[PDB]
Amino acid sequence: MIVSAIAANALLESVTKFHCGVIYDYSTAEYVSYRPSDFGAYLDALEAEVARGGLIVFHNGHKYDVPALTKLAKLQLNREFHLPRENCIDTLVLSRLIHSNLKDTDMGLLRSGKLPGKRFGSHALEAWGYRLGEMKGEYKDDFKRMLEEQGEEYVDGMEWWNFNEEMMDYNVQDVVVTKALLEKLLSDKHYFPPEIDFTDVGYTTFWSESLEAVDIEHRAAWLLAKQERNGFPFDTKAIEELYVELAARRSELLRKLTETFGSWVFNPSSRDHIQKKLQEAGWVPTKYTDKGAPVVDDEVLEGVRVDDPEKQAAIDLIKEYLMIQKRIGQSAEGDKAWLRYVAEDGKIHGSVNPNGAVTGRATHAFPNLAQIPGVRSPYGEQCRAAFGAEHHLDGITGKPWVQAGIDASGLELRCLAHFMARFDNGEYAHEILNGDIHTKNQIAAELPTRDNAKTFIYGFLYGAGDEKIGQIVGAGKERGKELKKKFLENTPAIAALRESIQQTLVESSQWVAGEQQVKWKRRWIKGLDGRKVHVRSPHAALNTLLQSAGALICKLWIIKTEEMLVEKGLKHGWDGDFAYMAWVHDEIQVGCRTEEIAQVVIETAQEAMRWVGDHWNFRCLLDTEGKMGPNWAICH
Amino acid sequence: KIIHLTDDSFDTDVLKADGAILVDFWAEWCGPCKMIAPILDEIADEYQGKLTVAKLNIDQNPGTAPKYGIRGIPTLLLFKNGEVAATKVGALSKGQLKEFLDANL
């Protein structure tokens, strides 16, 4: 096993030159420093550990280091360099796996004065140096202050322009933190057994003798990192033709909404507006917002009735206006608007954090690819059309690629059937397969319509009170208790589900001054792969359990699907046959060169989904549904 | 003896009115205007024949004030044949107004 970290001139998207890199070998117990004229030997040193079947330790290597060293080797050395996914370890991923509950952990770290306020809960290399006590300083700061006593100034991120001896010393600093952080993660015996000193093993022993969660997360991080580099093809012209239809509508709406109110200036998106208005048109607020004056409150606006017809009719103009700002602020004027993120390949490369959550459901940002308005939401149809494989060319024919959208068919309710198959012997599970589970929940909870059962089952499982439940039948917090208790009597298994599991984490509970001081057995629920999935209050926790199952199911699902597609003969990327464009929890969007490839993609995903269920011996049956088409509005 | 102006009746009562028209660009909730409102009442009474005194509440007539560049209130505008002859912003006195108008009269 070797440990390293590198320093380049820029980010993964325009890096040009390799500066330095340090390699600590556990077998040699000694570091080795590299320099710009030593880039070639650096790649061989990594190849040598691959030949031995050892391991290579990087921080964020799956997402940056490994693809950058592949990219740098092509333009600088003109050689092909591809670190095998099996021979790579990412401390960042393990940190996100092992220490997903950092947010609490920092409380004691704050008391010490050892952890910066800007580096709270962060999983960056330097942020961990302060946690372990290895930060003698930071390269960026030993650069700025020393530039003063040299004359010349500082430009935002110029410390990486040129190879400097201070970078070479802080390049070591990043390596020793990676090593100590690795051993800090290897010292967690829940994930890494004591019987195996993983610091001196081959890759073959590392993955299997480690917890299964260790393997998936590195497979998940590697695949999704490929997805970011693949990117999502984007029709720039289409979104441009929308801002025109929106800005014109905004100005036309703004004009009509300035005839209704004067000044001494009507504001599009201000909170000091409705606060000044409606309570002058004859509207007395039903619900307020905190220390002073109610917020925008989109909810009440639908029900605001004022005796002024013009003011009343203007309410719906406000409803549209605010929404127009939302799409615009997401598609054009936002600091993280889509038009700002289109790369020079005609694609949007939205990033994704693998286990950036307690449960394992990922997070998307810059731009949040997982919040694009739905086709049911206004103008979402046009929005979804802007994200499509058709908006990509082709390596040869040029004929637009076809998109394949496959989602997990009702994963949440089937996950519920799996954990409750422990109490009903597959009763509820068969109701899924037999169909109309929302019809049974309707009968069990005594709801008038099937749609009311749908909004019930999800709210009840996740800890909704009685207001959302009461508003279903046009009531308040009153109606809810009898709706929840009746469902419990008609579905004992669900009640029995929360019995053994919720009493598996407690010995006895106790209320002290309004705070439950529960004596825990373990403040963490085990996931499908043995990882720690904490919760908070034992009053529900089920929501955490089900979402953990679902997110862990899809994570393995998208891994095996790609694994089978590669095994069948398909090549991953825009230069091969298919390319992952976006992963959104229970649905995925895959680009495909021909319709024939897309059909295989759909079938393989179903084959992988049954494979996952057999793998973890899932009590319930998992199915998926695929849609073929040009873009995303079609795949959903 | 005081004229109330709207936006519609600002064109006829002021712009098409021969003679000096003194307009108070005031508002419901402002301080220096509440003090001079008694002042205009006696001036409107004394300058009967000479001056027409008028009041415009810019909270209900808010389209006129921007047109004449109303910076602060109360803003007194001496219209002379649709044109603004002299303007004064804020509070004031009667003897100083007398000196002011008779200089323009």
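Following Swiss-Prot, chain A shows residues 1-264, 333-704, kept in their order.
If you're wondering, the header gives X-ray crystallography, 4.8 Å.
Backbone N, Cα and C define each Cβ position, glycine as well.
Per Swiss-Prot, Mg(2+) 4 binding site is recorded for A:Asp475, A:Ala476, A:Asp654, and the stated evidence type is experimental evidence. Cβ neighbours within 10 Å of A:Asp475 (Mg(2+) 4 binding site), excluding its own Cβ and spanning all shown chains: 20.
Annotated Mg(2+) 3 binding site per Swiss-Prot: A:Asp475, A:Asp654, in sequence order.
Here Swiss-Prot flags A:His506, A:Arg518, A:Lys522, A:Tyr526 as substrate binding site, drawing on sequence analysis. For A:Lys522 (substrate binding site), the same-chain residues 6+ apart in sequence whose C-beta sits under 8 angstroms from its C-beta are A:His506.
According to Swiss-Prot, the experimentally introduced change A:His123 to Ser is described as follows: 83% loss of exonuclease activity. Mapped onto three states, the DSSP output places A:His123 (mutagenesis position) in coil.
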Q: Any same-chain residues 6+ apart from A:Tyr526 (substrate binding site) with CB under 8 Å of its CB? Would you list them in sequence order, or say none?
A: A:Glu480
Q) Under DSSP, is A:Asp654 (Mg(2+) 4 binding site) helix, strand or coil? A) coil
Q) Per 10 Å Cβ neighbour count, which of the recorded positions A:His123, A:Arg518 ranks highest? A) A:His123
